[PDB]
Amino acid sequence: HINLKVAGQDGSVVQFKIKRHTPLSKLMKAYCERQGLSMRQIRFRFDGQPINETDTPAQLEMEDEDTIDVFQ
Amino acid sequence: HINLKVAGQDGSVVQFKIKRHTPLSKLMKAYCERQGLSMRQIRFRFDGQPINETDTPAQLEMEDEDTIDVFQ
Amino acid sequence: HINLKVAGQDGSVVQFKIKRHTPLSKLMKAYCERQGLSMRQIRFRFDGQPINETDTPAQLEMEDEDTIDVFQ
């Protein structure tokens, strides 16, 4: 697994672990469930690029302790 | 204190700090309270072994930044 | 940004990132919102000193991976 941070605009940082070839939608759904948020209302980006349903950490060239940004 | 991670099957990783000779039930109860979960429905394991009410990090040979796995 | 930990008496550790010259009330409000807590009922301290509305990490001489303590 690699460890990823999900950072909100409020400064909150929530941690996940995910395998490099697993879709990031695993993480996005878990974030929403754990944080009581809706995909209808939030968006996830990595180094400015939107993350799609099937993108994986390896495809997006993510490394351990990288950060995903969440926006409204 | 040592720092411990509690990892769910969804990839969520939640952090605790606990003294080495304090029972892990402190951590288990705090996890349940903070995550809105019930002991009735979840179980905690460390390197495949169930964690009991009075087990301590020192007894289970846990070290800083180790991970506890949570299951349904 | 620097990374800060917010530690509860239950051993929970929640992470934030904040710029050094931004008021810590950003973090305090985010903690309360994310944790479903009220400022009416909790207090934040750093190395024994209460944190006020306009105190910044730089003013309080905080560094990456320092811990803020939360109390009832």
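Shown for chain C, in order and in Swiss-Prot numbering: 17-88.
Looks like X-ray crystallography, 1.2 Å, at least that's what the header says.
Note that Cβ sites are derived from N, Cα and C of the backbone, with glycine treated the same way.
Feature list (source: Swiss-Prot):
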MUTAGEN   C:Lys33 to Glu  Significantly impairs sumoylation of MTA1
MUTAGEN   C:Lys35 to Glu  Significantly impairs sumoylation of MTA1
MUTAGEN   C:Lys42 to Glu  Significantly impairs sumoylation of MTA1
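When secondary structure is read from DSSP and collapsed to three states, C:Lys42 (mutagenesis position) falls in the helix class. Neighbour list (C:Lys33 (mutagenesis position), Cβ cut-off 8 Å, at least 6 residues apart, same chain): C:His17, C:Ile18, C:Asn19, C:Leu20. Looking at C:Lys42 (mutagenesis position) and C:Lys35 (mutagenesis position), their Cα atoms lie 10 Å from each other. Cβ neighbours of C:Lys35 (mutagenesis position) (same chain, under 8 Å, six or more residues apart in sequence): C:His17, C:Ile18, C:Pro73. DSSP assigns C:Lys33 (mutagenesis position) to a strand in the three-state reduction.
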